[PDB]
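Below: one structure, written as structure tokens.
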Number of protein chains: 2
Amino acid sequence: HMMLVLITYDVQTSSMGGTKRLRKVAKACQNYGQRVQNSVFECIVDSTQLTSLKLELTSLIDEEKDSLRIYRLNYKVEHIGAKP
Amino acid sequence: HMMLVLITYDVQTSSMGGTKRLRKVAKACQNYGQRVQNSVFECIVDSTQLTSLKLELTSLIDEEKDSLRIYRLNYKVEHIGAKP
């Protein structure tokens, strides 16, 4: 019952506050997984971990300016361009 | 044989060139699907369309500065925060 979960975080980093929110979101997601691009994370989590992480993420983002999408994927992925 | 495909584009928009590359990538992906966040796209494509789109995307990005990931998902997704 472990799941691959993809988290995509849309935040304006032109501001120092949006910069800090990304750093906080990255730190939260990296407890459960990997930062694969600047604001994209791949976490392998069970249901309890996903509930905990979603709750934490909800407290970290600006729900009026940012958005976060969570994709639930026993799971193909291609990478083109620079390695991060 | 239609597939849901998620495309995540990592580009520095602080520069006008990176700004333009995002606009070009968005226009390419929007021929096959939807811009769901600033640099995230959901496209429903067959194999031929995916080959064409991947080839086009390869010509549009800066392969030394940007990165693009392509996730192949008969396919759950949650959205938190602002609606784009």
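All positions are counted from 1 along the displayed chain.
Cβ atoms are placed via backbone N, Cα and C, with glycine included.
According to Swiss-Prot, the mutagenesis experiment B:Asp10 to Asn (Swiss-Prot position 8) carries this note: Loss of dsDNase activity. Per Swiss-Prot, Mg(2+) binding site is recorded for B:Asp10.
For B:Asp10 (mutagenesis position), the count of additional Cβ atoms within 10 Å of its Cβ stands at 19 [all protein chains shown]. Across the unmodelled stretch of 2 residues from B:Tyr75 to B:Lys76, the Cα-to-Cα distance comes to 8 Å. Of the deposited chain, 2 residues are missing between B:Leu73 and B:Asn74, and the straight-line Cα distance between those two residues is 8 Å.
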